[PDB]
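> Before I ask anything, here is the structure I am working with.
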There are 6 protein chains.
Amino acid sequence: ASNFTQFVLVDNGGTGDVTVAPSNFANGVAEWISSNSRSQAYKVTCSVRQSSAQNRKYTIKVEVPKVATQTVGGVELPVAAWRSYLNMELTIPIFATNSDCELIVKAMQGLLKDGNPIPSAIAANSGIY
Amino acid sequence: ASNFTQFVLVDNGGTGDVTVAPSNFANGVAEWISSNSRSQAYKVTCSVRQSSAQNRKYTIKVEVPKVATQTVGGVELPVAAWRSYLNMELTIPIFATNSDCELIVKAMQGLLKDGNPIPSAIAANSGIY
Amino acid sequence: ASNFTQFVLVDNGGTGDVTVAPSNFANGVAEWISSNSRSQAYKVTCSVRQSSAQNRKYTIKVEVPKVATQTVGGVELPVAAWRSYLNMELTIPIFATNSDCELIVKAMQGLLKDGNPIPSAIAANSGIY
Amino acid sequence: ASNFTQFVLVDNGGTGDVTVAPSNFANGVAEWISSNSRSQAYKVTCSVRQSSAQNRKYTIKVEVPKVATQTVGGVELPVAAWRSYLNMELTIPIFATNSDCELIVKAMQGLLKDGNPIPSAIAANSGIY
Amino acid sequence: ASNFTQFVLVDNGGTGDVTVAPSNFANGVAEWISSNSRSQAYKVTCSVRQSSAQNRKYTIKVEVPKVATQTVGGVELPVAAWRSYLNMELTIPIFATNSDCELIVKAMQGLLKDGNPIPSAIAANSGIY
Amino acid sequence: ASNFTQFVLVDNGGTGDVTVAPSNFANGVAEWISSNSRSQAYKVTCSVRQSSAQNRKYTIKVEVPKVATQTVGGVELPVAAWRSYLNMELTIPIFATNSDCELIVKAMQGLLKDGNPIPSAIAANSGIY
RNA sequence: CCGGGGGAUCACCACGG
RNA sequence: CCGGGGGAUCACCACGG
RNA sequence: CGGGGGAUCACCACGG
């Protein structure tokens, strides 16, 4: 098949859903963007490299924009008031089997499950305590 | 409310679940670990700081053990061959409201939802194609 | 046990209460922040140190914001029109027992009790007369 | 009308109350002192000034003594074994209305309310934890 | 839960018991002190660090004071005639499981059990022979 | 009386107890070890000296083997991965009476009593939180 | 290339290795 | 950072790596 | 360490 497909980044229950689609693979960096002007789009990038002799490194990036309409020179333009940036690096040893890797994915999913500590703190503009 | 509580990191459907619990709070850095030797434990740390004048920044770290052919409670060397490391840094502009932050969390959840490109690639020991 | 938890900074009956929650505790400085936009949040910090041979010194800071919306270029952001800054330093000799400290706290509470000179002047943009 | 009057600094039920009375108001600095030996008295001072173009600044000071008798050469005098010194500075922009100031006072009162982190730590010779 | 709780350091059978409580966690050093003036208090501190790549180090400190009342400048002050200092470092490899660690705790407890060699010598102001 | 006798280091309720016995007295340093190869033994050494004019100092050392997955009588390398080291230094001012010293011992016993913070943390492969 | 609860305007930058 | 049956007024100091 | 020294508030300059 091919895993370079579009997926929904922000699930808002069928309405207001932010879906992101493949837009580039130049230089080994897979890119996805929302159906917007490049200045207001959601961006997701991913890449893998054999960082060392004995392990691989996945580098993922996500950009969440705060869309706005700005007036520059008396003209209105679609812009982003600001952006939130997520940068993550995952280092996996070459000795990890597929089951070993599913474990990693499940842990990451559990980490952000609704109601858990971390996602709770982030959504409330607070720390852990 | 007080979010520093134990939670399920790896959900294996009730049986075989991996729970992670509070183990340290030195220097504001919250830590959680599973019931294992520190060399084979699942570790999670989180912390927030004001990186700059306009940004707040969360640093989240997760360590996952290689389980295939593992010897529980044994000395496994080299350490690098038996562990995966996840480094996450989330930058959020100071103008983000709680709602904005909820959306950011949703985006993170969507990025790793089962069946999506990234988690599928990682779990299959592969890249994008 | 822990006193690094959330508390009510401004008691407005039981609804419009301003609550402040732990956010960061790095380098011996505990920091509390109210929810939502960090740009419009109340901030409280506290620290203790041995200022000298016989003295222990507390440094407390509080920031009260004037919530407002800033529109520029048609782009509006949540900001603080201005902030009120309170900085206080309390020195207590190492000979002070717990009873001595309870008294010091009572004095601070009395100084600001409703109806007394100091709080009355501040609440009215006035000085002493 | 006058707010330069005596008030209760330490409320000990209704008997061992520490009352502080006007003593001097020279050079824009109001001073209150408790009765009896000046050497063992509680002291409170307050002043306001225009720290800058947009800011008005309050400077408040409080001294809590540790009453004791000093014998030297067979001659005993009433003195203060030591003193606890509180110095606070409050800055309020000239745009603050009376309501804004009432709020600032509420915040100060809340910060020191019985049971909250700060007063609890001080009353126990402790810091934050 | 939280293990940062108060505990009794010196058990004297319900009467004359020296109990110690949490008082600080600044800079990752957990501190406990007895309910005394800071100049006469019992002190207990603890901290963990990943000393090397393959092991952790616990650093514990205990201070036992000999309380006295000293007359400085004709005034009486609560002081400590002298202090006994206990400094201990415990290095545990990361490969140690929880059971491996309970073993360490039991050994330390056995080492100081009433009647055993070491505690006997210490309490008699003598060496081993 | 002559305290250099064997004793129970690890009390496992009669069955599975670890006894440690006198094995060396070279240079005034008393040593005790369990019945194992020196690479897997429980070791205890103790010594007293006058560190300075006003202080006497006890140096106590304890070595505990990692037991999980251990191979009795086998060659286990690296040595650092299979052993925990405890270093204790107790400083007692020359004015301490036998009674004073008994209290010091009690404090040490209390610090490590079952259920208290420190032993609980160590046994759970964790820190304070 | 590796490191940091280093920074960013975010596939970039500085520092230390 | 590591070491000492190095020292302390005890989260510090000196020395050797 | 000082100031009824200032701030955009754990920063800044002047004083020892």
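The residues of chain A that appear here are 2-130 by Swiss-Prot count, in order.
Per deposition record, X-ray crystallography, 2.8 Å.
For all residues, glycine too, the Cβ spot is worked out from N, Cα and C.
From Swiss-Prot, for reference:
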type    : residues       : note
MUTAGEN : A:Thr46 to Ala : Loss of repression of replicase translation. 80% loss of binding to the operator RNA in vivo
MUTAGEN : A:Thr60 to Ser : Loss of repression of replicase. 20% loss of binding to the operator RNA in vivo
MUTAGEN : A:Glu77 to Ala : No effect on the organization of the T=3 capsid, but with a loss of thermal stability. No effect on infectivity
MUTAGEN : A:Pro79 to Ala : No effect on the organization of the T=3 capsid, but with a loss of thermal stability. Complete loss of infectivity
MUTAGEN : A:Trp83 to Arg : Complete loss of viral assembly
> Counting only residues 6+ apart in the same chain, whose Cβ is under 8 Å from the Cβ of A:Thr60 (mutagenesis position)?
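Counting only residues 6 or more apart in sequence, the Cβ neighbours of A:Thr60 (mutagenesis position) under 8 Å are A:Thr46, A:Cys47, A:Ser48, A:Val49, A:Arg50, A:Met89, A:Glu90.
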> Around A:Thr46 (mutagenesis position), how many other C-beta atoms are within 10 angstroms of its C-beta?
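Other Cβ atoms found within 10 Å: 17.
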> Going by DSSP, give the three-state secondary structure for A:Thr60 (mutagenesis position).
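For A:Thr60 (mutagenesis position) - judged by DSSP and reduced to three states - the answer is strand.
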> Quick one: Cα separation, A:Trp83 (mutagenesis position) versus A:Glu77 (mutagenesis position), in Å?
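A:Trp83 (mutagenesis position) to A:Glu77 (mutagenesis position), Cα-Cα distance: 17 Å.
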> So how many other Cβ atoms are close to A:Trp83 (mutagenesis position), meaning within 10 Å of its Cβ?
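The Cβ of A:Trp83 (mutagenesis position) has 19 Cβ neighbours within 10 Å.
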> If proximity means a C-beta under 8 angstroms from chain D, which of A:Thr46, A:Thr60, A:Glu77, A:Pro79, A:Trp83 count? These are the mutagenesis positions.
none
> Taking each of the mutagenesis positions A:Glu77, A:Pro79 in turn and counting other Cβ atoms within 10 Å of its Cβ, which one has the fewest?
A:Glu77
> Can you filter A:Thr46, A:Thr60, A:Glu77, A:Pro79 (the mutagenesis positions) down to those whose Cβ is less than 8 Å from some Cβ in chain B?
none
> What subset of the mutagenesis positions A:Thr46, A:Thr60, A:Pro79 has a Cβ positioned less than 8 Å from a Cβ of chain C?
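Near chain C - Cβ to Cβ under 8 Å - we find none.
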